[PDB]
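To keep things clear, I will list the structure first and then write my remarks on it.
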Amino acid sequence: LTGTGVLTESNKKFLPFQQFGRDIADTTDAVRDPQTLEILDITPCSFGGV
Amino acid sequence: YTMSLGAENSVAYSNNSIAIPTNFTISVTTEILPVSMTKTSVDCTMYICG
Ligand SMILES: *[C@@H]1O[C@H](CO)[C@@H](O[C@@H]2O[C@H](CO)[C@@H](O)[C@H](O)[C@H]2NC(C)=O)[C@H](O)[C@H]1NC(C)=O
Ligand SMILES: *[C@@H]1O[C@H](CO)[C@@H](O[C@@H]2O[C@H](CO)[C@@H](O)[C@H](O)[C@H]2NC(C)=O)[C@H](O)[C@H]1NC(C)=O
Ligand SMILES: *[C@@H]1O[C@H](CO)[C@@H](O)[C@H](O)[C@H]1NC(C)=O
C-alpha cells in the first residue's frame, strides 16, 4: 500500500488482524507498521491553493 | 387511501349578508430559506493524478 503523507502516532487501537485504516470516504488514514506492531495516522501533506 | 385535499367548507353566501371579524390573532410563522453553500475548491491535477 503506497502513498504520500505525514506519518504520526495514532490513538486508534486496531484489532490484531487489521492492517490498514479507512475513513468514511474510503481513504487510507490509518496504517499498521509491519516491523513493529504500532498504529500510525497518515495525514495528507499540506496541499493548498496559492 | 385516496387522499383528501381539505375539509369541506360551504361558505354561507347570500346577496345581503357579510361576515365581519370581531377579534384577531397575532400569528408568527417561520420561513426557512437557504442562502449559500459550502465553498469547495478542487485541485484537478492532484485529484486525477496525485
Ligand atoms: C352565518 O349564518 C349562516 C346561516 O345562517 C351560518 O351557516 C351555517 O353554519 C352551520 C354551522 O356549521 C352549518 O351547520 C350550516 O349548514 C350553515 N348554513 C349554511 C346555509 O351555510 C354561518 O355559520 C353563520 N356565520 C357565523 C359567523 O355565525
Ligand atoms: C379576543 O381574543 C382574546 C384572545 O384571543 C381574548 O383574550 C382572552 O380573554 C379571556 C376572557 O376575557 C381571558 O380569560 C384570556 O386569558 C384572554 N387571552 C389572552 C391571550 O389575553 C379577548 O377577550 C377577545 N376579545 C373579544 C372582544 O372577544
Ligand atoms: C520483527 O523484527 C522486529 C525488529 O526488532 C522485532 O521487534 C519484532 O519482534 C519482530 N517480529 C514481529 C512479529 O514483528
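All chain B residue numbers match Swiss-Prot; in order, they span 695-744.
Cβ atoms here come from the backbone N, Cα and C positions, even for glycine.
Mapped onto three states, the DSSP output places B:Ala701 (variant position) in coil. Counting every protein chain shown, the Cβ of B:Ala701 (variant position) has 5 other Cβ atoms within 10 Å. According to Swiss-Prot, the natural variant B:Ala701 to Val carries this note: In strain: Beta/B.1.351, Iota/B.1.526.
For the natural variant B:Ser704 to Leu, the note given by Swiss-Prot reads: In strain: Omicron/BA.2.12.1. The Cβ of B:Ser704 (variant position) lies under 8 Å from the Cβ of no residue that is in the same chain and 6 or more residues away along the sequence.
B:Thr716 to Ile appears in Swiss-Prot as a known natural variant, with the remark: In strain: Alpha/B.1.1.7. In this chain, none of the residues that are 6 or more apart from B:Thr716 (variant position) has a CB less than 8 Å from its CB. DSSP assigns B:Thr716 (variant position) to coil, not to a helix or a strand.
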